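Engineer: The structure's right below; bear with me while I get my questions together.
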Amino acid sequence: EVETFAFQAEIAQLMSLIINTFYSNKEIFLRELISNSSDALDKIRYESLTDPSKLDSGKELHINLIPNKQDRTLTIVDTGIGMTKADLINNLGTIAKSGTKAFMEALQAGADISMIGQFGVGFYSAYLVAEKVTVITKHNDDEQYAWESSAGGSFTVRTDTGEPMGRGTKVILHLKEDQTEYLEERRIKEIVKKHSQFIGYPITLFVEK
Ligand SMILES: Cc1cn(-c2cc(F)c(C(N)=O)c(N[C@H]3CCOC3)c2)c2c1C(=O)CC(C)(C)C2
């Protein structure tokens, strides 16, 4: 079954701001997603020091960037800690509510959209370039789930029947028609070099067939 949920008012407001505000510096979405992947990788690495069996679902700690011109998607894959069903529906959304309030207050005071990561809501910067975001995730303590939202105040959660991941997260960005530059190899390399050159995990930019 597919379960549909309403975003909390603050989150729906943040999504509308990201989608409707005129802001040309859209490239910052990639550093935000890579930062979340890096944080998830730090988490599983730290937990594995006390419990080595937490790496039975995969020892490799990496980030893959996969462009697909045919599907018009940019996928950010990590072998991080992943997210449980409770993380997807409640936990992260609860943390995001206070972060959103602080961010929108900072914007009113003169801060810009690029500072979004300091408020812990950098994931939502994906809506600067994507019309729809699909999140496939697998945490050691739960099943593989698919979260999805095209904004409009709702998101869906379902058990995923695609290729099993072992552990980690895939953020699938269904790009807006005018944002296809983020599928270009030299554009992605430029963005990674500018904003994500010191990430402590291998970042592999896949090339198109
Ligand atoms: C806030 C927030 C961060 N991430 C998010 C989104 C992500 F894709 C990741 C990731 N692991 O790649 C990630 N990692 C952190 C939690 C576990 O380790 C750090 C967080 C999400 C949110 C949401 O509100 C919606 C969501 C639950 C669909 C996604």
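Chain A residue numbers are taken from Swiss-Prot; in order, the displayed residues are 16-224.
For this deposited structure, the header notes the method as X-ray crystallography, 1.6 Å.
Cβ coordinates come from backbone N, Cα and C, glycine included.
According to Swiss-Prot, the record shows the following:
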type: MUTAGEN; residues: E47 to A; note: Strong ATP-binding. Strong interaction with HSF1, HIF1A, ERBB2, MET, KEAP1 and RHOBTB2. No effect on interaction with TSC1
type: MUTAGEN; residues: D93 to A; note: Impaired ATP-binding. Strong interaction with HIF1A, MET, KEAP1 and RHOBTB2. Loss of interaction with HSF1 and ERBB2. Los of interaction with TSC1
type: MUTAGEN; residues: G97 to D; note: Abolishes ATPase activity
Engineer: Return the count of C-beta atoms lying within 10 angstroms of the C-beta of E47 (mutagenesis position), excluding that atom itself.
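Structural biologist: If we count other Cβ atoms within 10 Å of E47 (mutagenesis position), we arrive at 22.
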Engineer: Under a three-state reading of DSSP, tell me whether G97 (mutagenesis position) is helix, strand or coil.
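Structural biologist: Going by the DSSP assignment, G97 (mutagenesis position) belongs to neither helix nor strand, so it counts as coil.
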Engineer: Just the number: how many Å between the Cα atoms of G97 (mutagenesis position) and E47 (mutagenesis position)?
Structural biologist: 16
Engineer: Write down the Cα-Cα distance for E47 (mutagenesis position) and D93 (mutagenesis position), rounded and given in Å.
Structural biologist: 13
Engineer: Let's check the environment of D93 (mutagenesis position): how many other CB atoms sit within 10 Å of its CB?
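Structural biologist: Step by step: centre on the Cβ of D93 (mutagenesis position), count other Cβ atoms within 10 Å, giving 27.
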